[PDB]
Amino acid sequence: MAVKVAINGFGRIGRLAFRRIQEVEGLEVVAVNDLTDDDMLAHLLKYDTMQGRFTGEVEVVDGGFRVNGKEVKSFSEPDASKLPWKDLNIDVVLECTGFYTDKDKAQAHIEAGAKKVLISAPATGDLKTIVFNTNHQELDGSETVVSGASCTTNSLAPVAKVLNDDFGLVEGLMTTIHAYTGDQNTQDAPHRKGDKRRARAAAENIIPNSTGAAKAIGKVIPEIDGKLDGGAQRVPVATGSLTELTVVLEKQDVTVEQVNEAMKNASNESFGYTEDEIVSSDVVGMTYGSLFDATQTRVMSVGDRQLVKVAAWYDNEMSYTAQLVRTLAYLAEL
Amino acid sequence: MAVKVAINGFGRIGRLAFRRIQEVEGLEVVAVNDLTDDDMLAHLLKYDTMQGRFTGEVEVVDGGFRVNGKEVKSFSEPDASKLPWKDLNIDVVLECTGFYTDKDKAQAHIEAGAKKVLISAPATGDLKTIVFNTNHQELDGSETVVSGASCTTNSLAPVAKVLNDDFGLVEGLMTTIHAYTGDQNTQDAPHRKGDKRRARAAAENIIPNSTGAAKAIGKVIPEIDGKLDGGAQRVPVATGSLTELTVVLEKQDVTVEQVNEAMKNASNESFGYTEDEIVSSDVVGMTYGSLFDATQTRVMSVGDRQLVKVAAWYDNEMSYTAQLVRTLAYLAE
Amino acid sequence: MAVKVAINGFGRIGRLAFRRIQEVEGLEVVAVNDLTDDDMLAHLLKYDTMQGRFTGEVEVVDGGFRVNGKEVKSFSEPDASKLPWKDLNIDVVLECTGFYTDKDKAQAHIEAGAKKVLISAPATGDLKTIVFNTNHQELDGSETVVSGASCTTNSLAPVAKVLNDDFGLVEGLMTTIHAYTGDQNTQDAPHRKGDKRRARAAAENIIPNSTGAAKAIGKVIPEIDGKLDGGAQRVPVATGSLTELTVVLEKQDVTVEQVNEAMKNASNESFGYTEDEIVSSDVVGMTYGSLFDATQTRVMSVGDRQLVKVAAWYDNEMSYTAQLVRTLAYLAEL
Amino acid sequence: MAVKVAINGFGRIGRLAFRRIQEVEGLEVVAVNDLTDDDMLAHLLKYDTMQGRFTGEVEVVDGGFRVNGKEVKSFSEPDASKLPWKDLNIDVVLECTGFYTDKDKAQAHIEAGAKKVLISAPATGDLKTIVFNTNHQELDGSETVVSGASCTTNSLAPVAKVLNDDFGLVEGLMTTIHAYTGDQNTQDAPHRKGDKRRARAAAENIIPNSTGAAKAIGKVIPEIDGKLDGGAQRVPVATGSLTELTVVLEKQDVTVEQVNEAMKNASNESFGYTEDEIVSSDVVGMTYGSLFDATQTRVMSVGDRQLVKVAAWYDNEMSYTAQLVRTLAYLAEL
């Protein structure tokens, strides 16, 4: 009766989703797929630079690894259509490799025998893009393939919803000052996808780049589709990020206190509120999808014309992972 | 011979200005004031983490130090009314300590005997704020105390001038993604000026903060005074920064190409233009005050309403320092 | 009910000592002295870059802050002799400012009314230097001023004791590859004490420097006084360090396994043992004073002549802090 | 005679060697092989995080790119035996990919038409390993495949030669405090070669690891083969490294000044001497293979028994690259 989860891709999100599922009753990881040996998988689960030691016991066994007494099967299969998801009774696959970010591509898990697939990134094709606590109620239970959107999209959506519901959004630009990620290079080097900026030493530069929220957002809140755009500056922190959003609103006698009060009223398990002068390392490990920071709200007025600026923090690892596990549990509950 | 400069405060900008002054045959630093021994001064001139080795020879000598032959006198003065600027015939003081950022305070150097003071920061009082090649022609030669604005103001001004001249600036917000500076703390610790974010480990955080450019720009371009505002995110690079400006313009069928071409046409020794996908470290050591990056121009349109975003790089160290030494030579000319 | 502790200097060690004491019943902090406002003290207690959020509630009041209702009085006093230790019944002062690291200087707290002072650094004068679980039993309860040695000394002492006790230590050199500390500069800048290397950007360099362990260790283990020396390389991690010790021993058919087994047999609350291939961030927040790493033991032999090398990890923040709080509790229990 | 050079692998060393070569008469790169597009190759040559900007104009043309008006042909060939080295009259290939580090494997370039191959790494098989100005005079001009040793071996050789020639080396242990390299991971992630430590976030950890120097010195100075060993601590600087050697010598009334003076007497283009209290960033871009630092010499004496410690800096990028280009020009001059 526990929901049976398989994780394809045991990278940052895969491993972090495994950690969260250990704490969510009714969800169990029964299988992991990754192109590496089990000694490596167990070790990276156990030790984690930014997120901390895993509490429980992890041991490598012949067909997998035991975690707190439970067996986790590990496979090493690179065509996802060959995975034994049918023999193992998989309810949901968390698709975290980065190589199946499309509806038709992802159906390989479904051919293989899983009941549903949640992609841990924006994805192309005929599927719903879901930010828990913003549009998860769009899910009616008939879905086989779903996108969990991106980390930034998750930090943005509940802020952008309040702005548009309460004040009316005319248009806005976004910058996420964003931690470096695994697909950035350690040293100046040819990048795989030809990105001359992701080619550069990750932890020695401010590096302009694209953000997966720039397009994902309109799919999440359709009534502002086309009204927001922006990008990222990848900077030398290993996790922890900040979304700055600069907007023109319909209402035009808006104040700092009006904006702050409205965000607070919308706060919930996915959307936090803070008036403390925190910095990025202070959100490491947090499980809100977004943390609105009242100390950063700015309102600029020249005659009848206002620009409004807001900021929301997120652990681009754990915020995103917690959002994705919330979607997982909900997707499996109907 | 030569304009005689005295540098008060031998920190990042003071040392870099000395260094910049070594690149400018005919400018000479005849004196340095700082509260530290000469062995420490010479050493810090000689070795530089982000800016690299001083190639010329530096040696410590009885009254101060010898640089590539020339004697530079050094002092351990805590005040600047007691400095022997009169005996040494100082033409201009570069005021880089951060403790004299006001017209009345800075007149101490003038009482001491210097002819002019250029402050390496925004400053209060009855003085002109000057970003070279934006508003340096406001100087008529009667000034005794002048401000060189800030590093961010120097990155912002030529971009904002083009935007307002060409398209008409209604309003705008700014964020500088900015290298950490020496007044930030190494580890989480009490901060001197009470700033709970500058109190935090500089090289382990994204840290929101204030910017000079926020207040200094209206003084540089009066016709947009009050139309811009913004701040900073201090991030873990030791030098190199990026100014992002998000604006509403009067003209409202503006394009990416229109904006880019206009910046290009305005390029000069202080304002560079690039279409290369560079990153921060790529502007370490550069001498433009501002480097416009065409790859980053965005234009957002919903019906008749447009938001325009632009970005410009700067070495908050050498960009600023090079701007300040241009002003210094013009001020003395 | 409780030993009453005053912390002088609310820096890295002071603040961390405050947090450890919340986990150890019998200790309470009743006072903090530092040259900064309360809002800054509460904030830095609450938020910590490398050690994570303070779990409990922290609120500011005038002349202090409260922590879970418990009132903590705060002060601004540069000469320790004017502090109201007498009015507050202070049992032990943790001296963490760095400005009283001498027996006569530290007696200021004693003049002020505290019963005892534990200095969170090596210290000159007529005092004992203590590494918990190496030489704390030297304390007979008559001491008024005591040194808690340094973070490196605390990593080194139990390793050096085993080497000497089991094999006979002839001589040895030490390097600690050491996290940068708050008295290093952010940017190349004049250094307060005239150290041309501590003058340099802390997080952009490998920086040779002194360690407190070279002089403090002979005071901790007298029978090897003068037999060890060495220094540090300050590197760009914010906390987490590693001591490498290269020794000549009396016994000269020593093996990797003999060394390892001897460290394991000596392991305790202050001295851990690991065979896992960990890295520095893995010891962040650890409460051992030293963590011996068996994977780094080396024995070099040419004819009848052996060089032996060993390594021990420590969180130069929390290892040292945990050691110091152990000494504090023992000092007050005598 | 412009010696015609082909570079296989346009990574850190490959790109840096192209840069050195442009500063040295007699050698010219006419071809580059790498598995990436030319726009990427030109960009990474042009911009460089740690070494600064290439002086000179670089433009992308057809069969490669233009540097200072000179055409450089580029290829994207994975099968090297297929490279048109014969049609292009290649004198020497600089093998910098990391995939041909063996004599038999490297002969592929020779089958392809190149006259000689210099491998930019230690290498197995029947070949000479060369540190310029230590053992380059072993080259008699009949060699087709040669190894240029490693960056650390280059830092170590001239120091060890002086110690052995002047004092007699008994035995010694080494640690290189070493900049992170491009085969380390940006984030905790499965490592390609299964190294659980190189798997970890490069710029957030002190990471123990192996050094090529331990395997490569004995081949460079045969009379001390087997007498040295040691490893590395990879730390969060992007370039700039330090080798610490702890030795037992035959002569045993050795002094700090004796050791220092002997290093200084041996100093040359490859082997610099300093008495300044420098740090890692101060060697960035330097062209000495090794820079002996007199400020770090230590001598430890207990009765008749001495341990001597020394340290030499090196830019693991540019020191190594300058050493490699000196060997290249000598190899081609015989």
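For all residues, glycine too, the Cβ spot is worked out from N, Cα and C.
Sequence annotations record features per position, and here Swiss-Prot assigns NAD(+) binding site to D:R12, D:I13, D:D34, D:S120, D:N316 based on experimental evidence. D:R12 (NAD(+) binding site) carries a helical DSSP state (H, G or I).
Taken from Swiss-Prot, the feature D-glyceraldehyde 3-phosphate binding site covers D:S150, D:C151, D:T152, D:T181, D:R198, D:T211, D:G212, D:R234. In the shown protein chains, 32 other C-beta atoms lie within 10 A of the C-beta of D:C151 (mutagenesis position). When secondary structure is read from DSSP and collapsed to three states, D:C151 (mutagenesis position) falls in the helix class.
Among the mutagenesis results in Swiss-Prot, D:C151 to S has the note: Loss of dehydrogenase activity. The residue drawn here is the original one.
Residues or ranges marked as active site, nucleophile in Swiss-Prot: D:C151.
Look at D:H178 (mutagenesis position): DSSP puts it in a strand. Around D:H178 (mutagenesis position), taking its Cβ as the centre, 26 other Cβ atoms fall within 10 Å, counting all chains. Swiss-Prot documents D:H178 to N as a published mutagenesis change and attaches the note Loss of dehydrogenase activity.
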Notebook entry, point to check: What's the most sparsely packed of the binding-site residues D:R12, D:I13, D:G212, D:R234, D:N316, counting other C-beta atoms within 10 A?
Noted result: D:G212
Next item on the list: Would you find the one among the binding-site residues D:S120, D:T152, D:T181, D:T211 whose Cβ has the most company, meaning other Cβ atoms within 10 Å?
Entry: D:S120
Checklist line | CB-centroid shell, 8 A cutoff, D-glyceraldehyde 3-phosphate site D:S150, D:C151, D:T152, D:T181, D:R198, D:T211, D:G212, D:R234, site residues removed | finding: D:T176, D:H178, D:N209, D:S210, D:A213, D:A232, D:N316
Next item on the list: Express the distance between the Cα positions of D:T181 (D-glyceraldehyde 3-phosphate binding site) and D:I13 (NAD(+) binding site) as a whole number of Å.
Entry: 11
Next item on the list: Among the binding-site residues D:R12, D:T181, D:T211, D:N316, state which ones have a Cβ less than 8 Å from a Cβ of chain A, giving them in sequence order; state 'none' otherwise.
Entry: D:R12, D:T181
Item checked: Same chain, 6+ residues apart, C-beta under 8 Å of the C-beta of D:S150 (D-glyceraldehyde 3-phosphate binding site), given in sequence order -> D:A121, D:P122, D:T211, D:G212, D:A213, D:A216, D:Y320
Note to self: Nearest of the recorded positions to D:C151 (mutagenesis position) by CA-CA distance, picking from D:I13, D:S120, D:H178, D:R234, D:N316?
What the structure shows: D:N316
Margin query: Neighbour count, 10 Å Cβ-Cβ cut-off, for D:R198 (D-glyceraldehyde 3-phosphate binding site): what number do you get?
Written below: 21
Item checked: Cα within 10 Å of D:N316 (NAD(+) binding site) - qualifying binding-site residues among D:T152, D:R198, D:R234 -> D:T152
Note to self: Taking only same-chain residues 6+ apart in sequence, whose CB is under 8 Å from that of D:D34 (NAD(+) binding site), what do you get?
What the structure shows: D:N8, D:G9, D:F10, D:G11, D:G14, D:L41, D:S74, D:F75, D:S76
Check: Which of the recorded positions D:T152, D:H178, D:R198 has its Cα nearest to the Cα of D:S120 (NAD(+) binding site)?
Finding: D:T152
Next item on the list: In whole Å, note down how far the CA of D:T152 (D-glyceraldehyde 3-phosphate binding site) lies from the CA of D:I13 (NAD(+) binding site).
Entry: 14
Check: In which DSSP state, out of helix, strand and coil, do we find D:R198 (D-glyceraldehyde 3-phosphate binding site)?
Finding: coil
